[PDB]
Structures are given as structure tokens and as C-alpha cells.
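Asks: Quick one: structure below, then a few questions.
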Amino acid sequence: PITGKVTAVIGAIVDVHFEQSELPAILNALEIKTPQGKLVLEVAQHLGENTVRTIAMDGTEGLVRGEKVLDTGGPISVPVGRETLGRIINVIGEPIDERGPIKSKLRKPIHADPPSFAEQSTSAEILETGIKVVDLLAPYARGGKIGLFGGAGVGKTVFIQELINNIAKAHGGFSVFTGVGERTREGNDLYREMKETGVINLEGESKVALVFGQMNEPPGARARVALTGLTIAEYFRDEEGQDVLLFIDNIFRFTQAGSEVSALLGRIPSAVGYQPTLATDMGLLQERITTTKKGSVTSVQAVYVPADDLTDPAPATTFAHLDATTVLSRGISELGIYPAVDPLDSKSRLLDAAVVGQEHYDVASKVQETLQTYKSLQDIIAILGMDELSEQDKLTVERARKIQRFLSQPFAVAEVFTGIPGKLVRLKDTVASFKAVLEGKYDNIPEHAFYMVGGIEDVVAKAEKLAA
Amino acid sequence: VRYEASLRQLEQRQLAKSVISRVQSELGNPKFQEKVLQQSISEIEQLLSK
Amino acid sequence: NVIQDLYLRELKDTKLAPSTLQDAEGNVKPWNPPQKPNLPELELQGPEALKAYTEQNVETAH
Amino acid sequence: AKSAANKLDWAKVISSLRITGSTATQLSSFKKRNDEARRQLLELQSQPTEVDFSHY
Amino acid sequence: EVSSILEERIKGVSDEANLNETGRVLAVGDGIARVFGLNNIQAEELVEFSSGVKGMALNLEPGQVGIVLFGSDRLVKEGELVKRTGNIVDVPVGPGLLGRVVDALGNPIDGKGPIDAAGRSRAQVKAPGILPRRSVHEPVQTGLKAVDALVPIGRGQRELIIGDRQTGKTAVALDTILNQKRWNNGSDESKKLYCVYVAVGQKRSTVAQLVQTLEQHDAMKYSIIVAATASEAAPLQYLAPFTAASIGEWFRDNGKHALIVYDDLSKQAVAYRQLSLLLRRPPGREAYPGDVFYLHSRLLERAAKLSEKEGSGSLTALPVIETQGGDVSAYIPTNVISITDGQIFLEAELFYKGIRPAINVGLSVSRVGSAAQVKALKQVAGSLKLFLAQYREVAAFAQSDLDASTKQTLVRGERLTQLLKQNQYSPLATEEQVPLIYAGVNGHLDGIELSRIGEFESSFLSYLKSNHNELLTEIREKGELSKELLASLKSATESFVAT
């Protein structure tokens, strides 16, 4: 049968010599039976002479040159299904949730060509979210890649959790939290916390499926974690029709993993170290995420900009792919606003006049203008005094400060965590909320009575009790 | 209209795998022998056409 | 081709029967019935309001 | 008419400008303006009231 | 139905072929393959692999030939049989490509119909010599006032558009394509441009929205789209502008006027960089290969206003450069700037600061642009570029004592700046642009307070048409302002100003 003997193990780059006229093909998966389990090697070259050069996805230590290898015949095929819901699965597609063999339906190759130009969705759609701040100034979109920027563990994880809760309401879909380069310590917290906030019920419903990819995993296997997660999503999209949302951890560590694999492959590094195949590799990852006829993946990515240099190529390539950026800030969180999101900092291309309609746009623009003027004004207004506010100026200062508290609304996931009942406010009702505040209908109501509240209608009631 | 177009695509992929199934059936047969003979005489004709 | 023969035979001998009407329904919710919200609310009903308004309204400033 | 309503509305504004004739008249003007503005968007809201079955 | 189409496909692949040579792959990976045999290979031939993909032979060596895989690495493998296509890399070119998105090879990726193409033509072709060239003389109008007199552009003219990433960079060019429908959907075929939009390195989803946008503005029918998306493989991207330029040349070599927008050549640079690095050629500056200059220059100079001998062909080139981190001294951009004639730098600060789009005119030049302009749009716009480079100075030193003269300039300048502003996908007719500029030049925007400038524009245009569209018709046909037209406009502008 198709067998070959290990003929090198320089690093984790294992060259395998296969018997003639039985040779693998590029991107095939080879499996070496080991007392360690298996080593999954992915063929990334043909060196000729009935030899190939492959990379490994598991640690290569103790390997003996001459072990028989068996060829899967194609890229790693990971089980996918509705059974994969609420299962932690490692990159080699095996359960690490230790809830035993996942009941495989179909398995599918990790490399999967991005959907055809013909099957692209010709116009954008707005993925509804419960978060009002999001729903005004950077509305989520179906298909899209919306890249989170900001703090970490400041509620960052919880923000992601909130989205999962929301997703269940929004569609009832699934999610896949894919963590690339994830601290195993951080991972423990995420699993226990996710169980605790009930987005995973090991005895029940689980929207999120977990794929955790530790940093201790080989750099090649770190690189392939992302493609594996995407495959799970595609079963949801294509084969359950669902609109789903796939989180990725650091895409810096996606880049980092890739750069290393190139260097291991011996390719001449491209500018600022990053792989020469930087553009194409990212391209495959971020073009396998889109709205097909069947469904749409939507991807939230975490961009850990190195040296906070937006000039750096790794951020630059990411920013090209991104549609919107949500810019969580700790300054804003320190103003007591949960969402942590800094509204002015966040920028979207999904917020557009045509897209959300003129009314939504006009409301948003006004809300932006009020806040924008307010922040700048408040700088010297604080120093100068509020008495140096004109009638026009104090109107804006008033309007803005009412918006500022009103933006914050508790999160369902953090109902426990803050202690305050969550607020998930529908998109239509969000527009309404701001329209009224713009017309200052209920602006005369205390700031604390607008602090940590839901939609305008909701806070009419709360205003009465809070004031009383 | 959407489901109709989708059904044409679904029909196409179902009927695609039925062709594959028929391919797997034919190459087992001594059509495997007889069509090799057809190729042989065809190669004779082809190679004479040079 | 041997393929051409194969196809012809295959196609003929393997006919896909159309999908059940219910499955089509599953992907497309059927019909829409007349909207019929009927009568909306009364408009400025009775001169009861009018008598109140005539008496009430006299508050015109200079 | 709506053109009547608005010409007389602004006429009453410039009459009230002199001797105030508005107190709660303008609140009536606001109500008629509201629904009048609704009707123009209603008339623009209208699309063909019958399903297409020639092409579609 | 599905059965008939399938049966049709089989009937359409009936019958054998006469194969006459092959080579066999030895080593492959890193997207290049080394083939044994093919001693009859032409240089830069197209080869077809057993896998079915196509590649361009790059290194013909005595013992090996090194094909470069035009995408698909997965399917290619060692000991595969590579057969010579027998032709140098060519792409179908012809009239029927109008209203067809195609990929680089010429496969319609919109899948709208089968290709209708007059010929196929080799990807690299010699540029028009000095001798068959004749200088520009016809305008291209973009419907953006600032562009159409402050940054004038003609036909067959190379004219760089440079600026910062995803400021709807594409939209600036898109507006030109849309504006061209007053000659493209305009009957005059001696005024028809046939415009090609090359989308390189862009999100396949985004491109589909763009295509849909173009089909919303019913513009697809006068335009060709070549597409080489982000997903699409880097060697395909390398050949993507060149192929597109071939398609353009067929129109050009009919003598017909055309335009090609190469959006974004910055993504071509990254592609050639990838290709070079994977061919392990020595890394050039900024890791962009040392032959990068040649790559852009060979591409750029294949567009041009041909001479009367050649039937006055034109292919207007607009190459769109994405300044990474807004670095206007970056190696690839400076190299492009030197090749291109004029640049249309766009300023990010202004874009954020209330112009969408915001065409900075300080760093926009057009080397020979003004000679292609309509005489009316030279007369009305006379020295306005100078004036607004006096405004540039004025606001430089405004932030200080201001002379009443300086204040007058500042008031004119700021207000003129407001007038320039325009919003995406709202173009202005050539006729319409003439009075608006006349007004501002004749200082009637000192007469309009800054807030009401927008009102002035729309109202003025409505006024002009109602007052006398006869004047506008005159400027439309005459295309110059006689003393009478100048007076009539002075009188008319004064008339509108009053109301």
C-alpha cells in the first residue's frame, strides 16, 4: 500500500520517501502511527525521486528516520456536524473535550476553495445584534468580517459571549470560537466561563462549538487551526443553511504562525519578516468567509496590532480584508459604559447612507455629530466652566451626555457578572431609541435614569421609578 | 423562485454523483477489457494517421 | 465516448423524482391572506369634545 | 387641501406674529402637519398593488 | 433541463485529440514545477498540465524547464504530464467582452454567457512607438468639478490616482465610469469610450457588490470588467493587468477611444513580489523585487493616444495606487509616480474632515491635462488652480494678522472649497459645470454665505435651466464662451444671485 519511510527530520520538516507511482499530492495529509498517537504531516512539496517534503502538525520529537507513513489522500478531514456543537476539538480534528469520539456525520478537507464569484451575494445585509451601540454606529452585516480591536479580558471575552447570546436570539444559529495561539491558562477560564454562562450546556444546547489551538502546538499546526474552524462553519452555512458567526483570536498570531511556516519551508521572507505568501494565505482564509445563497459565515477577528503600528504589514493586510472595525476602549469602560465600545473610535463601512436607509443614517450622523462636538467642547468646557456654554452649546452638552449614559446597556451574559439584568434591544427599536433622544422628547430625565438602560420606551418607565 | 433555482442545483449534484456511480460500475466490467480493445484499434488508426 | 454511452444509459435509468411539496413549503412559507386590519380608531368623535373645546379655548394672548 | 393647509398655516404664523392667534392653534397645525407629511410618504410608499405574473 | 444541459456538455466533449508531445513533472511545490522534456517549448509559452491548469514557462534551462503555475498548487503533483498549448500566453480579446466579467484566462466568472471575442492576443506586446503616437486633444470628463478643471484629464493619457487605503478609493474612478454615459450611452461613437475596470486583489464579495452597482447604474453594457480577486492566485494576478491591457488594445487598434482603470497596481506589486520571492530572485528594496520598475513601466506605457495614421486610437490609463500607511515617499509609489503623467493625490485628513470624496488639489498635478480641456472650462476656470494655491497659502499663514485683501481671498477660498465638494455617485454634466465655476471665479460666492453655498449650487443650476437652458445649450455645442456668452453668463449669474 501507499507507504513511505521518513528520510529526514530537520526541525518539524519531515521529508518522506514514498514508493514509486503512488506519490501524494500537494496539500495531502500523511499520518505516522506513533506511540505518541499519530503525527499528521501535510505535503507541501515534491522533492522528486519519489520523495516529498511535508510539514508536521504534531511534535516531531523522538521520531526515527524510517518509520512507515500512511497517506490519508488529501487535506485533513475533520468531522463536522450538529454533533460538533459544544465540543472542544483540536486542530487534528479529535475531541479534546474528553467527551469521547464526536459522532461524525461527514468529515471535510480543511482546504476548501472559496465560494464562486457567481455564487456571491450581490448586495450586503445587516446582521442584527442586540447591542445598541453596535446597531447604530457600526451595524453588523451578514457575510462580513468585523474586526474587534481594544482591550483584553476587560470584558473582551464577555463581549464575545454577549454576541453568542445575541446570536441565539438573532437567528438561533451556532458559533465557533476558534482560538489560535490561545494560552492554555486562558483557555481553561474560557471553557469554564462559557459553560457557566450557558452558551455551552454539556448536558444540552450549545450554540458555540469550541476549537482551541494552544501556542504549544507546532507553528504549522497553529497555522492550520484557522482553516479547521472555518470548515466547521461551512457545514453550518452550506449544510444547515444557517447564518453563523465564527470568532478568531489573534490574527497576529495567525500571521505569526504563517510567517514561520514559510521560513521553515525555506522561502525568502518578505518585508518585515512576514511570509512571501502573506497575501494569498490571508486571502484564502478571508474569502472562504462570505454570504453564499445557502447561508453566511460572519467572522469576528481579534487584531493584536504589533507595536501599535498600523503601518505594519500584518495589520495592513488585515485592514484590507476588514469591512468594519469595532474599537473597544478602556477609557470608555472607565466612564462606566458597558458596552466597552468607544463609539467615535469605531468605524464601519457597513454604516452607509444607502445601506441602513437615510433615516437610520441621519440619526446616526446626528448622534455622531452630537458626541463629536461634545467631546471636543467638553475639553475646554470642563476647564472654562459650563457657564461659558452658550444656549446652543449647553443644548449639545445636555443632549450628548444623555446619549452617553443611554448608550450603555447591560449584557445578558454579564447579567450575573455586573449583577444588573441584561438588555438586548432589537435593531428597529434601537433606531427608535435614538430618534426620540435626538428630538429630546424624554431628554429632561436624569442621567442616572438613562444610565445602564434599554431602549427609549423601556427607559420611560425606568425614568419614572428612578426619579421617584 | 429561489427554491426552484436551488432545486435545479440540488438535482444537478445528485445526478452528478449518479454518473460517478455509473462510472465505478463500468470500469469493473469486462467493458474494461472490451473498450481497451476499442482503444487499441483506435490507437492503430490514430497512429496511422501520423 | 464510452462516457457518452454511460451517461445516456445512466440518465435514462436513473430518474430523480421531484421533491415533496412539503419540503418546498419548508423553504418557502406559502401564500399571504388579505391584510384586513378593518376599522381604525374614531376621528374626533362627537361634539362632546367640541363643547369642551369651545368653552376651554378662549386662551388667546394679545 | 394640503397646499391650502400650509399657505394658511404660514399665514396664521405671520398673523400670530402680529396679534397672537396661536396658543394651541399651532398644536393643531402640528397635528395636521404630521399626518399631512405622512400622506406624501404614503403616496410615495405605494408600489404596484398587484402581484406580477407576466414575467414573474 | 438539467439532463439536457448535461447531455449537451457530453456531446460537446466527444471525440479524441492528436497529442504529440509531453514532458513529465519532477519536482513541484512553491508554486513552480520543473518539467522534463518539452524541448520544443517556445519562450513564455502557455502549457496545460495534466491537472488541467495552465502555466507560463519562465526559465528555459538546458535540462529543465520551469513552469510557473497560474494558480492551483493542490492539484498539480510530481510525475504529471505537461503538454504544450503551443501558443505564447494570449487572452481572448474582442467586442463581445462588453458586459462580461472575466478572470485572467478569459473564463467568465460571472458566468454570463460564453466568451464572444474577435481574437486572442499575446499578453506582452510592444508599446506604441514615438512615431505612431499623437498628443491628446479630447477631454475625459469625470463629473467632479475639481477634477474637471483643477486636475484636467484627456484621452489616451496616463494619469495616476494615488491616496490612502479603502477611502472608497475605487469610488473616485467609478464616478468617471458612470459619468461616461453621456458619451457612452451617448450615441456618438467618435465620443464612445469603452471602459475596462480591472479589479486586482480585491474582496470577491466586494467586487460582486461593485458589479451589482454597475448593473444598477446599467453601465455594465458599455463596460468590460476584468477581475483578479484577492482569492485568485498570485501568478494570475501578475498576468492580470497585462491581459487586461491586451483587451483594451483591441478597441484602441480599431482606432476607438477607450479607457482602462487598473485598480489597484499596489496589489500587483505585492503579487510580483510574491512571485519573485518564490522564484528566489534577490529581494529588492522594501522587499519589492529589483525588476519591479520594469513590471510597472512595461504595463503603463502600453496605453496611449495613437496618431491619425493609426486611426487616432486612445486608451486612457488611470492606475490606482494605494499608499500604505499614506506614505507618499514609498518605493513602489515613487517609482509609479515617475512613470505616470500627473497624479491625483487624495487627502485622508480632508476625507474624514468632510468631503467624501476629498480630492486634495495641492498634490494633484496633471502634466499635460489642460490642453485636452474644453475651451469653456479653460476660460471659466482660468487661474482658479492658482487662486486655490493662493488659498492654500492663505490658510497656511491664517493661523496671525489678516489683511482685508487676505480676508477677501480667504472668504473666496473657503467658499470655493465648499463649492468643489460633491458626494459619491452624483456626477455633473460638462455643460453644468461651466456656470458653477464661472460664478465662483467671478466672486459670486462672496455673495453667498458659507452655509447656503450648497443651496446656491442646486438652485443656481435649476435657475439657469429655467432662465435659459439656451445658454447652456450654447456652451454645450460651442464649448467656448464668446463675449456675448460671457456677458450673458455675467448677467445671468447676477440675476440668480439676486434671487
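The numbers used for chain E are those of Swiss-Prot, and the residues that appear cover 44-442, 445-544, in sequence.
A Cβ is built for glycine as well, from the same backbone N, Cα and C atoms used for every other residue.
According to Swiss-Prot:
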BINDING   E:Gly206, E:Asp207, E:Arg208, E:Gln209, E:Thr210, E:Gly211, E:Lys212, E:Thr213  ATP binding site
MUTAGEN   E:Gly291 to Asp  In ATP1-2; growth-defect
MUTAGEN   E:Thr383 to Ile  In ATP1-1; growth-defect
Asks: I need the least crowded one of these recorded positions (E:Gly211, E:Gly291), counting other C-beta atoms within 10 angstroms of each C-beta.
Replies: E:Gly211
Asks: Of the binding-site residues listed here (E:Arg208, E:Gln209, E:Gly211, E:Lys212), which is spatially closest to E:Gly291 (mutagenesis position) when Cα positions are compared?
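Replies: Nearest listed residue in space: E:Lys212.
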Asks: Please list residues from the chain of E:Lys212 (ATP binding site) whose Cβ is under 8 angstroms from its Cβ, counting only those at least six apart in sequence.
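Replies: Expected: E:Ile204, E:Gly206, E:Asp306, E:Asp307, E:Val363, E:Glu365, E:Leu389.
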Asks: I'm trying to understand the geometry here, so how far is the Cα atom of E:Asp207 (ATP binding site) from the Cα atom of E:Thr383 (mutagenesis position), in Å to the nearest whole number?
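Replies: If we compare the Cα positions of E:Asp207 (ATP binding site) and E:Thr383 (mutagenesis position), the gap is 18 Å.
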Asks: Please list, in sequence order, the residues in the chain of E:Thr210 (ATP binding site) that are at least six apart in sequence and whose C-beta is under 8 Å away from its C-beta.
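Replies: Sequence-distant Cβ neighbours: E:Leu389, E:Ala391, E:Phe394, E:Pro400.
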Asks: So which other residues, same chain and not among E:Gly206, E:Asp207, E:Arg208, E:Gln209, E:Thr210, E:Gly211, E:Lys212, E:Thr213, have a Cβ within 8 Å of the centroid of the Cβ atoms at the ATP site?
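Replies: Output for this site, in sequence order: E:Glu365, E:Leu389.
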Asks: Just to verify a number: CA distance, E:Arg208 (ATP binding site) to E:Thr383 (mutagenesis position), in angstrom, no decimals.
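Replies: Here the two Cα atoms lie 20 Å apart.
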Asks: Measure from the Cβ of E:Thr213 (ATP binding site) and count the other Cβ atoms within 10 Å, all protein chains considered.
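Replies: Cβ-Cβ neighbours of E:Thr213 (ATP binding site) within 10 Å number 22.
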Asks: Roughly how many Å separate the Cα of E:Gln209 (ATP binding site) from that of E:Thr383 (mutagenesis position), to the nearest whole number?
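Replies: E:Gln209 (ATP binding site) and E:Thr383 (mutagenesis position) have their Cα atoms 22 Å apart.
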Asks: With a 10 Å radius around each C-beta, find which of these recorded positions (E:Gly206, E:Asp207, E:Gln209, E:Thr383) has the fewest other C-beta atoms nearby.
Replies: E:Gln209
Asks: Using a Cβ-Cβ cut-off below 8 Å, which of the recorded positions E:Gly206, E:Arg208, E:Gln209, E:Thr210, E:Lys212, E:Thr383 are near chain A?
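Replies: Among the recorded positions E:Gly206, E:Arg208, E:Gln209, E:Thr210, E:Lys212, E:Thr383, the ones whose Cβ sits under 8 Å from a Cβ of chain A are E:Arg208, E:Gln209.
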Asks: State the three-class DSSP label for E:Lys212 (ATP binding site), counting H, G and I as helix, E and B as strand, and everything else as coil.
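Replies: Assignment for E:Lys212 (ATP binding site) reads helix.
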Asks: Could you state the whole-number distance in Å separating the C-alpha atoms of E:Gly211 (ATP binding site) and E:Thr383 (mutagenesis position)?
Replies: 22
Asks: Let me check the 10 A CB neighbour count of E:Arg208 (ATP binding site). How many other CB atoms are there?
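Replies: Result for E:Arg208 (ATP binding site): 16 other Cβ atoms within 10 Å.
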